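A short worksheet on the structure shown next.
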Amino acid sequence: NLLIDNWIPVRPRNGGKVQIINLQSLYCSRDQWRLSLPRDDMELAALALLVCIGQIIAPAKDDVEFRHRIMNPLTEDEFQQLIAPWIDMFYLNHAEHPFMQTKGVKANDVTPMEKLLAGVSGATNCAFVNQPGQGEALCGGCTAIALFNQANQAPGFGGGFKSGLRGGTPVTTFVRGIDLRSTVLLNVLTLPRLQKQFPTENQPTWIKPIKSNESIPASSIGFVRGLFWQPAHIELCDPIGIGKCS
DNA sequence: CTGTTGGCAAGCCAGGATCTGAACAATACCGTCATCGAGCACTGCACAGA
């Protein structure tokens, strides 16, 4: 679960070794973190995920509170309160509503993980210029990040596959902070602006599925359904045991 | 064996005009994204029974 267990790849703001923390450790400490992945595009995909998460779990009621939470980390009790009604929507492996997935996908073959690795494959020259086996075994964090990247920044897999709400390959622009905690909070719209931004079906595509060949008025989409939009029918396979993430 | 020297080298004036210098037609195409499943091929597989 993205709200509970460790999955966030960080290292100290000016420190060294990578450690995998959880959302609570990020929101409830004056520790300075910065995202750390081998790819800048995945670091951005991760931040986008974090921001979209913090957008639904803790919009400030006003600018006064907005400035307060930035300078002051929440307490673990406040955090648990806020994440409580959302735990149900952030499960990777889940019975009826897997995170950004769709149970019951009819496919003759199993798609390799490289197809979510945005650029490792996609062109006829990729197999010649890129290193093989980058997607043989992806950890939980990278998998979610990759899924979120495909739905937002990357183009569709091919014919019959749709792209995100902003279209194919949009430019994402976030306000930069001093550390990871501040940056995430800095990009969360306060409740008033949130209402002015979105004046609907406010349930995800993996809980309230999209109907085939249906026409959807853009105004009929809730902000959480849109932020976590999944234009593609994707279903993860059963994972494997302990080892290095490729 | 022995072969020279001085003194001197110009000035005037004059070089053109006419009129003319192009047009047409034509400049390419292919491949270097991907997806899915189906319909239809090499291609070995032993055999059973010939």
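The numbers used for chain A are those of Swiss-Prot, and the residues that appear cover 2-200, 205-251, in sequence.
Any Cβ shown, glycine's included, is placed from N, Cα and C.
Pulled from Swiss-Prot:
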MUTAGEN   A:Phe129 to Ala  80% increase in phage sensitivity; 500-fold decrease in affinity for target dsDNA
MUTAGEN   A:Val130 to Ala  20% increase in phage sensitivity; no change in binding of target dsDNA
MUTAGEN   A:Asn131 to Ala  45% increase in phage sensitivity; 60-fold decrease in affinity for target dsDNA
- Message: Which one is it: of the mutagenesis positions A:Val130, A:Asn131, which Cβ has the fewest other Cβ atoms within 10 Å in this structure?
- Response: A:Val130
- Message: Can you tell me how many other Cβ atoms are located within 10 Å of the Cβ belonging to A:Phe129 (mutagenesis position)?
- Response: 7
